[PDB]
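Once you've had a glance at the structure underneath, I'll fire off some questions.
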Amino acid sequence: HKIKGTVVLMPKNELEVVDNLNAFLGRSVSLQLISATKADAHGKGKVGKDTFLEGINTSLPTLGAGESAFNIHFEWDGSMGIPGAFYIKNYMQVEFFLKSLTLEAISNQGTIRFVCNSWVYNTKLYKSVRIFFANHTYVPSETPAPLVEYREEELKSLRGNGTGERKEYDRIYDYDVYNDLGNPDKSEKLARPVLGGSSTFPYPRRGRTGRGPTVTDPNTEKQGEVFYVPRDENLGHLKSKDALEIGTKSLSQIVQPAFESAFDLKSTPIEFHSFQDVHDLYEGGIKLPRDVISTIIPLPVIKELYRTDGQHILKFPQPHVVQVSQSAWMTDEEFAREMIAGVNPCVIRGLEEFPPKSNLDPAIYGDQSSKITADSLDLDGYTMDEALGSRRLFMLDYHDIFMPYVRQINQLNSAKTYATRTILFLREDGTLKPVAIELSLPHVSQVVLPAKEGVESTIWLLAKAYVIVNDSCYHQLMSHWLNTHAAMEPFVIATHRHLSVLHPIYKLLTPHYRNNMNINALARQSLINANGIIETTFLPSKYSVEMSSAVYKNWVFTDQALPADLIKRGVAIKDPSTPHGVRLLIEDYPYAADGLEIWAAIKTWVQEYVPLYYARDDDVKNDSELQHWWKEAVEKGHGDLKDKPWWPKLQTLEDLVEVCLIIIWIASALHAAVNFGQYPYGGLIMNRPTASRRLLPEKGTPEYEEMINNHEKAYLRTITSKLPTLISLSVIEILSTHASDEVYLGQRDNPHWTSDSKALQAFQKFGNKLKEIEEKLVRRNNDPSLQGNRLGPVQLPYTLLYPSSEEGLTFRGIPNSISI
Ligand SMILES: [Fe+3]
């Protein structure tokens, strides 16, 4: 009596950026089945004999690209029971990627499926044998008794002991602080503060790498050529062009030096002179020396970012925001519209008092009452009283965020900034109108009003640029990096440390983690590190990541839920008569209106999945894996905030739903909404300037005269210089691209991720609901009454929360995870 099995795997070279299939035969790969129902004398499931792959199975039609299938037969007599797990031992010298095992039975119901999706190195490298479980879901108390120890031992394998340098083939999840970003052993000027583990610099934890201390600072971790992630977080890709995450490394270590050399050799003018010089980047391109182009175009990923003639030309793609109107970005209407439908749509707040007030210490900064007067504003005939009472006043407030850093920034050689406020008025036609900008300095502090003619219209244009320099920095460092990438990683770590792969909540959440540790590790190495891409292109330079620590002090997990966010920002009110429980004070608000549809669908899914496994509130309390998971995520992963009173306790069904819903929301729709618009809106540097280099010119200076005679040059002298523009355009093009192997909301990588047909059916309903939401959002973008805020003068429909997308730079599609 034998059991027929099929093993599907991919050899190593299919997923890299030579293999031989017959080498897998012979005695080179062993599997041993493990009983779920018959135990040995110590209560452990009985283990069968070593069994080797017999032959190649080419007669299998369900195979995907790069996959190979092998037949196997298992001798399994009547003493052995029913198999529920297996061990595998790879005796080859090379690792392979194990997809699945499927055992055949007389009936289709008796098929047993194992979904593995795991790299398997040579067995001498591992401390304990690699084990895999069948696809049945179990809360711990429901685990078959012969599998209990194994389930617990594998969780111990994933946690390690807190020590040691991590090597490529390790699968060990643990926490550390952000002490790996500085490079003091290269130069003292590259020292950076440790972020995390203090009340001065609180921060989420990141994945532990264990490379040990620098020579000059025992607090900082020494450099490495590879920044470890647990092996099965280091994703391979069938197509080299899909390894976008690796492009950030190539950009920093190969492309940026090549660009810098072109500027050092005066082979191209160092500054833009006119707005046409910027538009040229996507029309005729920029001309560079042949050795720079020959440095750039052989590189995977990087070569996809540009068109070239192979000799002198690099062209950038035309950004969405200039596809219909080259100039509409300059309009006040677009400036305000992008606050509710642009790259960073989640900062604007309602104003219930006037004037707005500061929360900083007057002993250090001064009177910080706004200098905006009520009677200087044109509110289309409303008094201030009426506008406040009707909730038609809003603001973009960067005053208290930036004021503590402006002095230090303004002492950097390549930066000058204001701390800004923007007052907006909601017209009767439903669009926002900017009515005043306040530009403040600590320790002059000016109010600028709109103006279409004269030198004052140029001053207004520059005031908008300083606002958007604030907003670009806040978007990249806080809305994007802190609130999604950095805040999510500790939950990834805790999940693998404490929820068995068997666990229903592991299965629910882990699709929403795909590639997140991997892109984050590459970002610590090349994006957010000292002298990295963010420091050399965004305003705060060496203060960039530490500013995000100051903002994390006020981060609140439960305020990341979309309805809570909208209430807290005063852009909606609670209203149980509405379908979503909130009424939007800006009715057409596209990010919020579309987001509420997606939020509701995810909520329905979580609410239909959890009660499959947790019938009563007690069942949540009694799940030891779930309780250890949430205790560790809060008290280690976000441990600098562990004292705060707003953390859910996780003692009820409602808590479990809330926590799962918020995590899925951050990782999918929130990240998509702030990420995939970066090149579409920001690929024109004038529209989203990353830095400012001077303050407003004083009257009677040649800089003031220039401002009168050549507004374009005055604008370009103020914002990001040409060389950092090239670098930042390249990085946000990468970050805005969907890889062809992306897994979107409503999709999963394997359709047999669980054997529970009820869960499978609830998941199908979720995917159907998303397709109907997409149709609803299409209709909104076609509704002429919503054109003012959904399309605007740039005539660009808001598609960033359409759930589906094709590959590429599409301005749509919601991935499952923080994948790029
Ligand atoms: Fe991202």
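Chain A residue numbers are taken from Swiss-Prot; in order, the displayed residues are 6-22, 29-454, 463-839.
According to its header, this structure was worked out by X-ray crystallography, 1.8 Å.
Every residue gets a Cβ built from N, Cα and C, even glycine.
According to Swiss-Prot, the record shows the following:
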- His499, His504, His690, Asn694, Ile839: Fe cation binding site (BINDING)
- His494 to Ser: 8% of wild-type activity (MUTAGEN)
- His494 to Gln: 37% of wild-type activity (MUTAGEN)
- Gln495 to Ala: Reduces catalytic activity (MUTAGEN)
- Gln495 to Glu: No effect on catalytic activity (MUTAGEN)
- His517 to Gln: 33% of wild-type activity (MUTAGEN)
- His522 to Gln: 1% of wild-type activity (MUTAGEN)
- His531 to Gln: 20% of wild-type activity (MUTAGEN)
- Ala542 to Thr or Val: Complete loss of activity (MUTAGEN)
- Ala542 to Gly: Changes reaction profile to produce almost equal amounts of 13S- and 9R-hydroperoxyoctadecadienoate (MUTAGEN)
- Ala542 to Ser: Little effect on reaction profile (MUTAGEN)
- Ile553 to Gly: Reduces catalytic efficiency 230-fold (MUTAGEN)
- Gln697 to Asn or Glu: Reduces catalytic activity (MUTAGEN)
- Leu754 to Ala: Reduces catalytic efficiency more than 14000-fold; when associated with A-546 (MUTAGEN)
Return the whole-number Å distance between the Cα positions of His454 and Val463, the residues flanking a gap of 8 unmodelled residues.
9
Using a 10 Å radius around its CB, how many other CB atoms surround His504 (Fe cation binding site)?
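Looking across every protein chain shown, the total is 24.
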For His494 (mutagenesis position) and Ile839 (Fe cation binding site), determine the Cα separation and express it in whole Å.
16
Taking the Cα atoms as reference points, how far is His522 (mutagenesis position) from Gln495 (mutagenesis position) in Å?
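It is 35 Å, counting Cα to Cα.
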Enumerate in sequence order the mutagenesis positions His494, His522, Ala542, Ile553 whose Cβ-atom distance to ligand 1 is under 6 angstroms.
none
Ignoring the 6 unmodelled residues, how many Å lie between the Cα of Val22 and the Cα of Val29?
13
Sequence gap of 6 or more, Cβ distance under 8 Å: name the residues on the same chain that satisfy this around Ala542 (mutagenesis position), in order along the sequence.
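Expected: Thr259, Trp500, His504.
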Tell me, in order along the sequence, which binding-site residues from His690, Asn694, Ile839 have their CA within 10 Å of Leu754 (mutagenesis position).
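Correct set: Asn694, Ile839.
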Near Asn694 (Fe cation binding site), meaning Cα within 10 Å, which of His517, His531, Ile553 (mutagenesis positions)?
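If one measures from the Cα of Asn694 (Fe cation binding site), no mutagenesis positions come within 10 Å, so the answer is none.
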With an 8 Å cut-off on Cβ-Cβ distance and a minimum sequence separation of at least 6, pull the same-chain contacts of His517 (mutagenesis position), or say none.
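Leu166, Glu644, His647, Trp648, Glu651 - these are the non-local Cβ neighbours of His517 (mutagenesis position), listed in sequence order.
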Please compare the recorded positions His499, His522 by how many other CB atoms fall within 10 Å of each one's CB, and tell me which has the fewest.
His499
Output, ordered by sequence, the same-chain residues six or more apart from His690 (Fe cation binding site) with a CB under 8 Å from its CB, or 'none'.
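Long-range Cβ contacts: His499, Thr503, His504, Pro834, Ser836, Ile837.
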Taking the Cβ of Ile839 (Fe cation binding site) as reference, which residues of that chain separated by at least 6 in sequence fall under 8 Å from it?
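Non-local contacts for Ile839 (Fe cation binding site): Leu255, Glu256, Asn534, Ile538, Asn694, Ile753, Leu754, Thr756, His757, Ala758.
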